[PDB]
Each structure stands twice: as C-alpha cells, then as structure tokens.
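Structure first, commentary second.
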Amino acid sequence: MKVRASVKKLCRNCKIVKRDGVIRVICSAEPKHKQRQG
Amino acid sequence: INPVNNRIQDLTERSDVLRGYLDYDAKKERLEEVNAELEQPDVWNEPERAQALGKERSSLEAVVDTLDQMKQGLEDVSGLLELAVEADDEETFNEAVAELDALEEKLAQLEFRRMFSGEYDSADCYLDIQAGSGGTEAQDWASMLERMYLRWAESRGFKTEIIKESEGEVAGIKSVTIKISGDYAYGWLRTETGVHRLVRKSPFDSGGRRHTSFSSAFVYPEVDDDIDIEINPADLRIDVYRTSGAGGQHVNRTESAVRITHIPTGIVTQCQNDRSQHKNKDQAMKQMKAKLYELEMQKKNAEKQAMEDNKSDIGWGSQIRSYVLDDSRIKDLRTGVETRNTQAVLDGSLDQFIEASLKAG
Amino acid sequence: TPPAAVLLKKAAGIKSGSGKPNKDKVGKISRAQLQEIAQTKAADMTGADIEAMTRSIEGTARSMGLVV
RNA sequence: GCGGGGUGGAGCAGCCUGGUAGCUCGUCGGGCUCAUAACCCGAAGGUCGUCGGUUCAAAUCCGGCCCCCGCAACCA
RNA sequence: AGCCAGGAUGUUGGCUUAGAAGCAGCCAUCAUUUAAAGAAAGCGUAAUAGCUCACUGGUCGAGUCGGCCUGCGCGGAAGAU
Ligand SMILES: [Mg+2]
Ligand SMILES: [Mg+2]
Ligand SMILES: [Mg+2]
Ligand SMILES: [Zn+2]
C-alpha cells in the first residue's frame, strides 16, 4: 500500500475507487500499484 | 611480387604467433568445453554462471572465428596472388594488394589489442629518469638516456615537454621528469620502466678504467583529475549542544557547539569557537570537507609510497637492459633481445626492445 | 526457403550494413538483382504475382539499410 | 568588521604623486681550469593576481572577483 | 461496456549485443494476405516462448465518450493539563 497525497492510475488495470470517503487505487495485475490517499 | 610474398609470410608468422601466444589449441578446446556445458540444460540453472559462460563463449568465439577466417583469407590471397602473377592481370594484382592491405589492417587491430590490453595504455605518460650508482658517470648516463628517449618519442611522433629537471654539478643530470603526449603513449613506454646498466670506460676517471653506471627510468600514466563530490547531506549527522566552559546565562542556555559525523567513514569534526551556531556549523563543514580530502590524499600517498618501496634500487643487480659499449653489445635481460648497433639504439632505435617486450606481454 | 536477409547480404557483398542508414548509406542494391533473388524462393513465398514478392524483398532490404 | 599585500625563475623596489619597471640572487653565451666550483666578460627574461571601469594615457587611480596575510570578533 | 469469434506474411526489419525474436536499446519502420491483424500500447520470457492488446468480423439492442466554463463539497491535515 502506497499511502500518499497524489494517487493515480499507474497501469491500464488500475481502478480508482472511493471507499468510506477515501480515494483508493486497486490493481488487479500489480500489487505494488495499490494506493490510498492520505 | 616477392615483397608481397614476404608480407604473406610475415602475416602467416604473426598469425601463428597469435595462435601460439593465445594457445589456439587450448582456446579451441576451452571453447568446445564451454559449448558442451552451454548445450547442457543445467548450465542455465545458475544465471551468473550461464552469463559468464556466454561472455566467455563470445570472447572465445571472437578469437577463434577471427583466426579461422584469417587463415582462410591468407590462403585465398595466396592463391589469387599466384593466379594474378601467372595471368599478368594488373587489375587482379591491385585487387589482391587491396585485400592484403585490408587483412593486414585487421590482423594489426588484433595485434594492437594484444599489445595494449592494459587499462591505461591509451593515456599520456610521464617518464622520470634518476641517476644511480655511477655518481657523475651515472648522471652523464642519465642525460644520455634522456636524449635517447626524447629521440624515440620524436620518431614516434609524440610530443614531449620537460616538467622538471635537476642537473648534475659536474656533468649530466641528476633527475628529469618528462611529459609524453600521444596515442597509446603509456602503452608504448610502460615496458621501459626499470634500471639501465651502462658499461664504458668512464670519462670521469683519470685512469680511463672500465666502470659500470646505473640509471633508472620510471613510466607512469597521466591520471585523470578527480571529480569533486559534494558531501551528501544524508551522510552527515549534526549535533548541536552547549559549549564547554560556558559563561553566563545566555551561553549556558544556548546550543552553539556543533559536531558533524560522517556516517560512511565515522570521521567526526567539531567546532565551538564562535558564538554563532551557524558560524560553528560552517567551520565544522569546512573541517569535515578538509578531513575527507585528507583521507583521500592519505590513500593516494599510501599508493605512491607503496610504489616507491616497490621501485628497485638504482644499483648492481637491478638492471633489465645492459648497454656495454666496449663489447659493442646491448642486451635486454627480460626478453633476450640483443643488438650490436649501440649507436642506433642510443640514437633512439628502441622499437626492437619495446615491441619484443609488448609481444612477450 | 533460406532466410531473405542472408540472401540480401550475399547479393550485396556486404557484411554489416545497418548502422546509421539514413544518415549515411552503407550499401546499395539494384532492383533487377532483387527480382532475380525473389523468383528463386517462389515455393515458400506467399504470393502468386512475383512483383509483390519483389517489392516485399525491396522493403526488407530498405529496412536492412540498403537503398535500392 | 578594520587594515595590508599579489611585479622577470626566487626574494624585494617602483603605487603614494598616471606617462618611466629597478636591485640581489638565479638562467643563458663566451673566457679561466686537465675538469668543476669560485672568478672575469657579455646577454636574456615580468605587457605588474583576475576581470572590469576612469583617463589622451593606469604597475600606479576606482570597483568587483580570487589568493594570501594581519588584527578584531566583546558585556553574554 | 461486456460477450463471441479472430487478431495473419515477408519477418526474429537489421545491428550492437552476451543474448535482443513488437516489446535493452540503436535503428529503420515498409509492402504483402485483407474484414483486420502494430516491423507493435502494455504484461511477460535469460532469450524465445507466452499473455494481451491496437485493428476487424459476428450475436445483444440505446445510448456512449471526454474535454470547456461554473456552484457547493472530499483527501492532502501530526503536539504536548
Ligand atoms: Mg567574560
Ligand atoms: Mg604605465
Ligand atoms: Mg480542504
Ligand atoms: Zn496497475
């Protein structure tokens, strides 16, 4: 999990999802791409 | 025609010399063994081993394929030369001459690489000549060696300058430092390092006795200037604290003394002379920079001192080239190359010895 | 059929011809030679018109670096 | 912060007061000597730290920049 | 959007490289088979391979795309009784 202020799609499989008032990037291909805004 | 045949024979001998210096049978067997190992599946089980075997195969393949193609080209050029001479074909003769020139340049590139495999062989060099056991005769001999090396550099087309010189009071020079600039100057001159023994009736002896004098030549490459590296601030730890013997409320309270520690090295500097923490930090940074530079300087001095201790003394038993003028013989102890034209050698015909030393490697 | 690149090299009489093609031409070939090359590989080549094979081989040579 | 300096290879002058570079050693050539030193007779070598300004004209006067020196840096 | 087919050839374009096959680069970057198939956009292989994908066909049957101006909100946002 990368927790940072600037969360972005890093590959074509990354998806932006807002869970519980938090912007998150979940990737079905690369676990390194998992991101949380914070 | 006959010069072309002589050239072909010289190239054949050079190719055989390359094959034997490289032990072409040994290299070919090693290449075959590497091929067998690489065909085996288990070879790639260790990626580092597989990559090392691949690079070794590439180098051995370069050498082996180059020689296998070279031999065939020489045989073909011999056949085409025979046909051209028989048929009196000037165009085919010129084409064969061009092919022989190209093949000679190719084999010469291989010869050049083998001659200068060293890392710094391409760089410019410095030559230092120092007189030794002969005394005044040694200083005169040193001057003779200086003249010889300058003439040889002129013959090779290199550019020479005299950085420093100390002349003997009676005659000759005590020492001289010369800068040589050119293509592969260090490679061409590096084999002349050592002590040169001279045997001739000393002109500085009233009885004209046959004395022996020694002079030392030392050749070292021109080192590139080091790039200055700024201290990476992530490599430093800075501590601020109260200075010792602090007098007064202000000084007792304030953190003015600064200590800087270099994490990679462990060297520490510290300054507390000034009232200002900023001034103390600047002075401590300057001292830390100076100490790192001094550490590098100590390393450089240690390398130089090891070289000075490695340098053989300029005296009996340290000769690698004997110039005996009474017997009119000059002999290199390392290679065994011997000549009788002492005058030519003193005038700068060092190519025989230098090429012999490089071929011996 | 044997590969086209080695045949192109054999026709050229050159060994290395790819470094910096447009900046300076290393080799060059003629169209008739290319066509003659093309006709011999007709069994495996995917085409009926030999002209198409010829221009494909020309394009291959151009990619290699040699200007037709 | 306040003062000084930087000129043939070395050490010193010339700056003040603009026009002009000197001394001693050192280097080079010729002598003397069997030879070296010493000695004797001749020569050469600095466009003045680095830029800029001012001036008809700058080693010189002014201003930066670099190096070197001194002092000062306190009550705290 | 999914979903089903496909998603070719010269050709691994050559060099430099240790190897370099679309996918280290350099370096050209074309024509052919045509519905379309990049001398490859990504993943991936030591390299291939392999996995996609761009492209295109076929079933389902109304929207879909992503910029511009603007209002209000969201994250970024840790301190000591
Ligand atoms: Mg006090
Ligand atoms: Mg003047
Ligand atoms: Mg806000
Ligand atoms: Zn992703």
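Note that chain B is numbered according to Swiss-Prot, with residues 4-364 shown in order.
For this deposited structure, the header notes the method as electron microscopy, 2.8 Å.
Cβ from N, Cα, C; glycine included.
The secondary structure of B:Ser205 (mutagenesis position), as reduced to three states from DSSP, is coil rather than helix or strand. Quoted from Swiss-Prot, the note attached to the mutagenesis of B:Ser205 to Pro states: No longer forms a detectable complex with TnaC-stalled 70S ribosomes.
The annotation that Swiss-Prot gives for the mutagenesis experiment B:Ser205 to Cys reads: About 50% ribosome rescue activity with ArfA, initial rate. The 10 Å shell around the Cβ of B:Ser205 (mutagenesis position) contains 21 further Cβ atoms across the protein chains shown.
For the natural variant B:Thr246 to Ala, Swiss-Prot gives this note: In strain: BL21 and MRE-600; increased termination efficiency. The structure shown keeps the original residue. Mapped onto three states, the DSSP output places B:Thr246 (variant position) in coil. Sequence-distant neighbours of B:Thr246 (variant position) (same chain, 6+ residues apart, CB-CB distance under 8 A): B:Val254, B:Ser259, B:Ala260, B:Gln275.
The Cβ of B:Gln252 (mutagenesis position) lies under 8 Å from the Cβ of no residue that sits 6+ residues away along the same chain. Quoted from Swiss-Prot, the note on mutagenesis experiment B:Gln252 to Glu is: Loss of methylation. No longer allows ArfA to rescue stalled ribosomes.
In this structure, B:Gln252 (mutagenesis position) is part of a helix by DSSP. One mutagenesis experiment catalogued in Swiss-Prot, B:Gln252 to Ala, is accompanied by this note: No change in complex formation with TnaC-stalled 70S ribosomes.
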Take the recorded positions B:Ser205, B:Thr246, B:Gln252 and keep those with a Cβ under 8 Å from any chain C Cβ; what remains?
none
